[PDB]
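> What follows is a single structure, and I will ask about it in a moment.
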There are 2 protein chains.
Amino acid sequence: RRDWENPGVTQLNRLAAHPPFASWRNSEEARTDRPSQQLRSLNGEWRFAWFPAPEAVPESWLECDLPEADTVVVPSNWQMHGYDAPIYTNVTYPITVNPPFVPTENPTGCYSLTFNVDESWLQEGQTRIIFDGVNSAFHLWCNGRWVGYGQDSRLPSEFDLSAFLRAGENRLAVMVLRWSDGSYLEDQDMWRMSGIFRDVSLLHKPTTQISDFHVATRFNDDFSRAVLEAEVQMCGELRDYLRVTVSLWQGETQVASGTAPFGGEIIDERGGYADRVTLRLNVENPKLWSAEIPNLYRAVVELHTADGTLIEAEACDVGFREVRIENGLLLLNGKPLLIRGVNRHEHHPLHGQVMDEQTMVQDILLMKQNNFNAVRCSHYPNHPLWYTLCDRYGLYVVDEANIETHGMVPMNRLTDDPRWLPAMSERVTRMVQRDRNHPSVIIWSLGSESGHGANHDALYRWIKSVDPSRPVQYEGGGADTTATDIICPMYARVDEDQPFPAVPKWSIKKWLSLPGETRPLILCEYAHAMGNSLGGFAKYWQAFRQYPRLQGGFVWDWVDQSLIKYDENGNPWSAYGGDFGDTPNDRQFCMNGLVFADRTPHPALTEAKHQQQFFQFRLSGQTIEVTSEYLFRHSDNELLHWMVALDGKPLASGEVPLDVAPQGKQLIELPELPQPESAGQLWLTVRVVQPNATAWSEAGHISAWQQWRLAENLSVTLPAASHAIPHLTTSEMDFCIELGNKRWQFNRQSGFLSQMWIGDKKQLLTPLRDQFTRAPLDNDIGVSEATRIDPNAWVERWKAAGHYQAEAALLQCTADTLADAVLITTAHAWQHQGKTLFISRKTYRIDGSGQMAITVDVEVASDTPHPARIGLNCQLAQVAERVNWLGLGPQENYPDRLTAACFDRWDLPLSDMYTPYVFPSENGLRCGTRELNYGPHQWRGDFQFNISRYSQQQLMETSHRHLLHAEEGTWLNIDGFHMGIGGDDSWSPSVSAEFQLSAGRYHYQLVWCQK
Amino acid sequence: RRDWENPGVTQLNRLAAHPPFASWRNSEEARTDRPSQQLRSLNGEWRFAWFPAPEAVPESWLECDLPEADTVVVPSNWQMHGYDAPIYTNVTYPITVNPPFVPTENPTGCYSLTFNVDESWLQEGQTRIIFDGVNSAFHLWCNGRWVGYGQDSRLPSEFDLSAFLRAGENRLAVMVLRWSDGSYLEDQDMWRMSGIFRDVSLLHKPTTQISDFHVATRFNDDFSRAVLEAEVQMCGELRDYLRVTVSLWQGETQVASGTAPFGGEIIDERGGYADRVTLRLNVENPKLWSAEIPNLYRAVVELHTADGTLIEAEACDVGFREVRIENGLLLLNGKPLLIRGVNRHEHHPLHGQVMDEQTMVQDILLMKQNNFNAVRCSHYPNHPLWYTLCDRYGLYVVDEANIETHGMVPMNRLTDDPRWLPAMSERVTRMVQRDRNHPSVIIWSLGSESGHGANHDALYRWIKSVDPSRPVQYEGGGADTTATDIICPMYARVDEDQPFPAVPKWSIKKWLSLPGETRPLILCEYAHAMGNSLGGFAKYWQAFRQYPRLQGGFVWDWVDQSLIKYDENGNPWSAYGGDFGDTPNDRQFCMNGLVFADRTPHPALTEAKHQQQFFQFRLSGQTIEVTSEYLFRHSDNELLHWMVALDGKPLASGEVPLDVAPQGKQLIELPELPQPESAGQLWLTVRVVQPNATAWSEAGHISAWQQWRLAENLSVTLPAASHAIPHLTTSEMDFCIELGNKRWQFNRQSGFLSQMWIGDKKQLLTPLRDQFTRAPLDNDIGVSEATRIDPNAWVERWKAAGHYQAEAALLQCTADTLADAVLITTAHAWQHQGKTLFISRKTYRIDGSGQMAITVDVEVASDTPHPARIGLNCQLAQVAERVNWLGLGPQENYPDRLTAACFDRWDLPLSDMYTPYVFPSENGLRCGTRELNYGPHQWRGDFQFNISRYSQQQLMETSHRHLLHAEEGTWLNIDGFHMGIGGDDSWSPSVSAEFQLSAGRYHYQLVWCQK
Ligand SMILES: [Mg+2]
Ligand SMILES: [Mg+2]
Ligand SMILES: [Mg+2]
Ligand SMILES: [Mg+2]
Ligand code: NA
Ligand code: NA
Ligand code: NA
Ligand code: NA
Ligand code: NA
Ligand code: NA
């Protein structure tokens, strides 16, 4: 038999799925969730042997350890140890599409373990083995005898080892295949790996035992009364003296307990379940669970005899919450939700897809601190601990079944095929049985990107029957099919329609109102954060607040999926698709996160945080209107710090206490603000500050902020008197201005400022020229490759138009002396093959105060692709340590991603002005700047800038950030105007009309001085 | 691998289900349904060796033919050959309830065939073998090499033998097991049999082939325009010259044709099915299919090259019809159906469960002739021809999956278990894939008696997704769950509620109007025709006609499930549960048919035909209003014949032609009817004759009748004043009365007419005594057995009150002489344990004419169960060959089943006054009798009688009809009143209260005279 090429066999001898069991033998140990003696980790060192195919496994391996096998830590993905290559493919299957068959050359891992089992474990009761995750299919041996089989990489396979074990030395023999018929249902946009990557353990249950238990919580209309309904089922010998007790605990206070013997209600003509019992517990004024306040009770479930003897105990954390859809709104406890969610793959840069508590808690803290309240389990059920943490910390969860068949043609080839229904069901039904008692799971998901097929319709119904307490969503087949309670598009834009045949992505605003549509809209994927991205994120959040039925979305995605490789010297660098010799691959498309693989925030995470704020503000006069977007809590750990600044100088600060009810408003009347005579722009800045520590945040944590311009006083008073006058020199091929020790040199042949001198010091390493291009971002390249061109992508439009190879051909270069200034006047035309693309006309005005005033006027041809930027660049000579600017900051910000950034006086080390994207691109830009200081230099006016040791030319030629060499001096890019960065998706142009540089005529002015 | 003990493996290497294939290579043969050379039968002589378990089967059998093995016909059930005992069991599984395990002792059939396959079949193309039905699991080998395995007794299993066959002689090894994990899903109330009971055949398709086609016909509002849509799916190498032509044929006229290349519409983001095409055909004023007019078109699918060269062709019969539920009514072509239906089991008395065309046509002819329009495939997909004949002859079909699990406790134990969904789905999806092109299939069913579990829900929605053109029904879990489109109870009564907890059976009239409820109600099982049953069948039909949403039902059931056994003298007898040594068993409960196993009508059938009439009648004065219950057809083959008759003798007749529109009316005025002066009662009698023959009926066929009491003039004139006067001789213990050559012997110690003489010849073998009991019917018995008494049932109520062993005590016996007559007055009091049950007060009166007038006055104790009858019986010494009566007839009729009988003079043999019910009971009764003639004897009055060679005592002591011996003389029971027979169900008291003898006081009068 080739069970791994048979989609109608998914398991052999596998025990039924159930909610997490520990089998405590003490009620107090179960109530506190203390570790159980009856659950035993087998995590640790195992033997591992690699094989190119199952047939190459020697018969001897079932009995004795192979002499050339190494010793490795389980759990692990074996690719992370280097026995073979990890593959990153997005859509295309990493194997040939021939369902159900896999390649004969099928990488085969041979894990083995020697372990002990106490005598007392085998005297009575049942001993089983839990493989929490094995990718992708495996057979199992115990002491050499055959035990069983299992598929689905992301759910606990369980087998009964009772008859197989003997007291003392036992050996496990686990054969793990890389590719299986299970691989066809497992085509997620992630690294393709394999091996025992989750916990292995033993659990001991008595013969008479709890086999399954369901907890439900139903409420009245005001949520003041609740009934906890617990269904318990048993295995073993049924006896009249058997009892079940469910107790509910508020920490240490017991709030309710009930007892009854087995035998349920009459359900049909043949009676009731004799081996089942349902206990109903009344709970008055229950403390409700939500992400805002994760109030939890402990439910203890005991199997005991009538005379008192405990048999075993199970327990779970219980959240009293109601999830329902009514009138088109998705309600948590009778209030409409606003999902501030993110998608999250289980990924670690070292360990691969192996998870741990530290990495899980760090992610959860980072989400909660950045105003997130939900996570999607993209695209598989997670490690069992994950849910316990969302139960305890407070994050809504979409639990998603392990089905993705993206590579199929058409995408629903398998999911409408009834020969594939059994395997699909096993993946939905087993998720539900495992995770159903977790309060944090508010929505089930049928999978990801597998079109729409009858199987989705069938298993949609299955869940609705089995668990009415949760809506079901599925995006496939157009996001609004009959297999979903929620319209859940991906990369659907706010205002723009995308009318693809069969599966259009309508504008989310429009979608809601399509004839006969009633359902809530929550995107399962939006704001593709690949590279420099999240442009237009504000436009999403505005719409969400405005439209009741737009109830938020899940950002794609949380963390970059880059792996760590090492160089000759042994220095670690971040690798992406294709860096392991994996072919075919999809390169940098694995890197879509709001954080780097080490959990360092991308600049995008701050924009997300700012838009997802739970407090909104309005200013009228000098009153501040504060609206709380919480649904349940008061603002009982919140304070408001306000400050007013004149061009960076603080004038008055103050802190007012916040007492805002959920959905409520507070009016803070500010004191008389001081109006200064001084010329400049007044700005108000407010902050919500959490004064006390929480489980997820430090004391003094900032949760929300906002700025308004207050008064502005324009400078009327004249520039300070200068009697010095710059002297013009006119040579055959140079214009040269001179004042004191300051010397400006304009090349009469090229037309640019070719060199500057302060004393006998060179200030420039290249000439100050115009720049209309940028180093392409990931949103600029799209799916384009040098081997398969996508003409629609921005980068290609620019390329073919000759934007990049444009030769500046000078038209005019004259100089004129004024009473107290020298006026240089230049004019250039960047041409490509007879076609004039841009025309720069400048005026340089050096005067007797030392300052060089620059006036640029650019014409852009209407029938050329809009330019990426309109500004100038130069390589300076100085390498200063600090960048000090007045403008929007402190973190990186672009025209379509800058609500987060505040205006003020920012001083940073030079290296913070560069953003280390693994795929190097244009970066570090800061918008809305009125002053930039670098060493002796100072630029004034109104512009955008980035500054670093990296030329655009290098950043566009370098594929990996670790290959980047710091150049001589400092590259400076000053743009009067810079295109948007986009982000709605990353496979088609996503920069919005208002952030394209379409105007045709642009102007800016820059003052260059010394201080 | 114990595959037969695992629900996760239902097949191995089995090809996907599809509609009937033939793989014609000639378009014309395909169109006319001509036999195909590419589809060979493998029926006939096979080798068979029985085994106690699969372990006992030797390895040599895969290679060499076994010597002890016999040569038997295939298809067959090996029980019918006598290899082991057939088992009839109703609810309780024949095996121990321990899913998914079966008894290690597992009857195992070894079928082996050697056969010739021509060389051209192996060169190119695909060669497959089809087992249309193997019960219940089987492994398959070809030439010693293993091919595959299959489950589900009632759906075809197909395997590709291409790589296994050889040029020359090939050998087949089929290991058929009686018990497997599928047996748990096959708990139908029927004889449990095993073996290859359906056609085995070999099919040769090309490599580039049609693999699937779906036909769908949608309509405009008035059905004057239709669109035929044909989805055609291919397998093999896809080339740009491959084309599909689908042509529709009306007999010999091509009404439409369409040609397309492969390449469906885009269905999702990954493109579309390149292996599929949809051809659409317009049809103007199509000929609509129905059970009334089975208009059938013919669709021919041609797979061919672009130049003309045929590759292959398929076809099916296409009926233009639409099934939809609107506003609560099931509409067939926008008109509300009234389902005159029946359940039919595939059962033959000799061949067990092997179906043939002859018997199928006989069933269908018999049904259509008896006013049935619908049939339910209880409880599994039928032989593939059943659908073809139902298509052509015109019967609405409920196609039911092979799923019953009645025996589980509770009933839904497996159907609510997600681990059982895979094996459950297979049975529903493979039924739909096969039968979806049959226009007779109007309703899908999810199974029979298997409670209600999520699996039903999941699969209800699967169907609604795949085939939105058919309602889905399923009775489990209370008959109105979320898994059904139709309220389909079983044995819900018309007025009486049965409020069982959890799954109540409401009175059908009440059910429809329950709060919230909107659906139509079509009973899936009613009028349980077990023996002398179907009392109150008239009540169901009064209801169905009065209530739009009561749209009929399916009688349980068509045929008695008796098998033939031969006794000592080679005589064949009908045998039921127990007679094959089968234990535990459910005795005669296998026989619930309207016809006998050999298709001979029960008297019940005429009642069904009458109540399922398509013509309704009312009579006002002399006007006869005819209403049509057809929806589509006119009455073109219809003629109304009428006849008036005074006391039997016709006075007028003649016939008027019929011309009534569907739902229409026709008034017919009678010519002046000659009023006879002679006393008596006139009776109008109409009949609808079909003058022309049909595919289903012989010319002259009666399809509807009805009677009315016209005028009546009573007897005014006195009897002829006789001159004689009978002599009375009073001795010690005799009252002898003599007149001429006639003598009456009254026993003065018993008070009965002990003897009578027509001269010297004795008349009575046993005296004329009162009778208050009857030989209990199946309905009187219920489930009561002599070991498990059902105290509620009528037979037990009667026994325990002492009805059978009741002793007639004499209270009074006096005689008296009158002016022209003798008068005997006899009072009696039947008693039991100090309690009088009945008191009979009679007067016997013999006068000068020589006629005895008996005048009975019966008081029945209020607190005793109501008697089964209140009459008289005696055993005549005469045996005559004709029974001639004036009353309701000719066939058997009782108080609550007589609407079909007519009032007239009826003359039949004695053997027709007895109904040979396999299980013997009270039988042959005729009601509303005014005159009965037997030999010399004549009886006048208003009574119910039966007449036979068998006593009431004999019938109640005899378990089988073939153990009945004719007693001397003839038994005559004249009842003034008889109880109803019931039949709502056969497991609880079901005699409606108006047909019970609850009056507590009864009177009737009889005239006994010689002629
Ligand atoms: Mg498999
Ligand atoms: Mg994908
Ligand atoms: Mg099986
Ligand atoms: Mg049954
Ligand atoms: Na909203
Ligand atoms: Na990706
Ligand atoms: Na506060
Ligand atoms: Na009706
Ligand atoms: Na039966
Ligand atoms: Na009997």
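The numbers used for chain A are those of Swiss-Prot, and the residues that appear cover 14-1024, in sequence.
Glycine is treated like the rest: Cβ placed from N, Cα and C.
For reference, Swiss-Prot lists these features for the protein:
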type: ACT_SITE; residues: A:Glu538; note: active site, nucleophile
type: BINDING; residues: A:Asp202, A:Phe602, A:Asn605; note: Na(+) binding site
type: BINDING; residues: A:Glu417, A:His419, A:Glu462; note: Mg(2+) 1 binding site
type: BINDING; residues: A:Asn598; note: Mg(2+) 2 binding site
type: MUTAGEN; residues: A:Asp202 to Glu or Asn; note: Causes a significant decrease in binding affinity in the absence of monovalent cations or in the presence of potassium ions, but only a moderate decrease in the presence of sodium ions
type: MUTAGEN; residues: A:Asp202 to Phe; note: Obliterates all binding and catalysis
type: MUTAGEN; residues: A:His358 to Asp, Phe, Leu or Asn; note: Less stable to heat than wild-type. Causes significant destabilizations of the first transition state
type: MUTAGEN; residues: A:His392 to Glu, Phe or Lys; note: Essentially inactive unless very rapid purification. Causes very large destabilizations of the transition state
type: MUTAGEN; residues: A:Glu462 to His; note: Slowly inactivates galactosidase activity by reducing the binding of magnesium. It increases binding specificity
type: MUTAGEN; residues: A:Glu538 to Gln; note: 10000-fold decrease in the beta-galactosidase activity
type: MUTAGEN; residues: A:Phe602 to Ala; note: Decreases the stability of the loop 794-804
type: MUTAGEN; residues: A:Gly795 to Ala; note: It forces the apoenzyme to adopt the closed rather than the open conformation. Reduces the binding affinity
type: MUTAGEN; residues: A:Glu798 to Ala or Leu; note: The catalytic efficiency is not increased, when the sodium concentration increases
type: MUTAGEN; residues: A:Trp1000 to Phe, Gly, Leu or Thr; note: Decreases affinity for substrate
> Cα distance, A:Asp202 (mutagenesis position) to A:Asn598 (Mg(2+) 2 binding site), nearest Å?
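Cα-Cα, rounded: 11 Å.
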> Judged by the number of other CB atoms within 10 angstroms, which among A:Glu462, A:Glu538, A:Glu798 is the least packed of the mutagenesis positions?
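It is A:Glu798 that, of the mutagenesis positions A:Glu462, A:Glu538, A:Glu798, has the fewest other Cβ atoms within 10 Å.
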> Around A:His358 (mutagenesis position), which of the listed mutagenesis positions (A:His392, A:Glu462, A:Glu538, A:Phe602, A:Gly795, A:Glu798) come within 10 Å, judging by Cα atoms?
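Checking Cα-Cα distances against A:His358 (mutagenesis position), the mutagenesis positions within 10 Å turn out to be A:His392.
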> For the C-alpha pair, I'd like the distance in angstrom between A:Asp202 (mutagenesis position) and A:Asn605 (Na(+) binding site), rounded off.
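Their Cα atoms are separated by 11 Å.
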> Going by Cα-Cα distance, pick out whichever of the recorded positions A:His392, A:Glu417, A:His419, A:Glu462, A:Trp1000 is nearest to A:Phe602 (mutagenesis position).
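With Cα distances computed to A:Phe602 (mutagenesis position), the winner among A:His392, A:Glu417, A:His419, A:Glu462, A:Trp1000 is A:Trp1000.
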> Report, as a single number, how many Cβ atoms besides its own are within 10 Å of the Cβ of the residue listed as 'Mg(2+) 2 binding site'.
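Result for the residue listed as 'Mg(2+) 2 binding site': 22 other Cβ atoms within 10 Å.
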> Using Cβ-Cβ distances, find the residues under 8 Å from A:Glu417 (Mg(2+) 1 binding site) that belong to the same chain and are at least 6 apart in sequence, listing them in sequence order.
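In sequence order, A:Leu198, A:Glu199, A:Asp200, A:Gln201, A:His392, A:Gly460, A:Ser461, A:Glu462, A:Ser463 meet the Cβ cut-off.
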> List the other residues in this chain whose Cβ sits within 8 Å of the Cβ centroid of the Mg(2+) 1 site residues A:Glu417, A:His419, A:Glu462, in sequence order.
A:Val104, A:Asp200, A:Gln201, A:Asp202, A:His392, A:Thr418, A:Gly420, A:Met424, A:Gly460, A:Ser461, A:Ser463
> Rounded to the nearest angstrom, how far is the Cα of A:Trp1000 (mutagenesis position) from the Cα of A:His419 (Mg(2+) 1 binding site)?
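About 16 Å separates the two Cα atoms.
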> Write down the Cα-Cα distance for A:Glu538 (mutagenesis position) and A:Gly795 (mutagenesis position), rounded and given in Å.
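A:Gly795 (mutagenesis position) and A:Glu538 (mutagenesis position) have their Cα atoms 17 Å apart.
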> Given the recorded positions A:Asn605, A:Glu798, A:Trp1000, find the one whose Cα is closest in space to the Cα of A:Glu538 (mutagenesis position).
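When the Cα distances are compared, A:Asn605 comes out closest.
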> Just going by other Cβ atoms within 10 Å, which of the mutagenesis positions A:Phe602, A:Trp1000 has the emptiest spot?
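Per-residue Cβ counts within 10 Å for the mutagenesis positions A:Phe602, A:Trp1000 bottom out at A:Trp1000.
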> Return only the integer: C-alpha distance in Å from A:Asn605 (Na(+) binding site) to A:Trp1000 (mutagenesis position).
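For A:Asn605 (Na(+) binding site) versus A:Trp1000 (mutagenesis position), the Cα atoms are 13 Å apart.
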> Let me spell it out: for each of the binding-site residues (A:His419, A:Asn605), count the other Cβ atoms within 10 Å of that residue's Cβ, using every protein chain shown. Which one has the most?
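Comparing the binding-site residues A:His419, A:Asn605, the most crowded Cβ belongs to A:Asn605.
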> Do you know which of the recorded positions A:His392, A:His419, A:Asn598, A:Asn605, A:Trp1000 end up with C-beta under 6 Å from ligand 2?
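The qualifying recorded positions are A:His419.
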> Enumerate the residues of the same chain, A:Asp202, A:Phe602, A:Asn605 excluded, that satisfy the criterion Cβ within 8 A of the mean position of the Cβ atoms of the recorded Na(+) site; list them in sequence order.
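Close Cβ neighbours, site residues excluded: A:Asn103, A:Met203, A:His541, A:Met543, A:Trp569, A:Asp570, A:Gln574, A:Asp599, A:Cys603, A:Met604.
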> Between the Cα atoms of A:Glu798 (mutagenesis position) and A:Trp1000 (mutagenesis position), find the distance and write it as a whole number of Å.
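Distance (Cα to Cα, whole Å): 12 Å.
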> Of the mutagenesis positions A:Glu462, A:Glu538, A:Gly795, A:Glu798, which ones put their CB under 6 Å from ligand 6?
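From A:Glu462, A:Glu538, A:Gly795, A:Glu798, counting a Cβ under 6 Å from ligand 6 as near, there are none.
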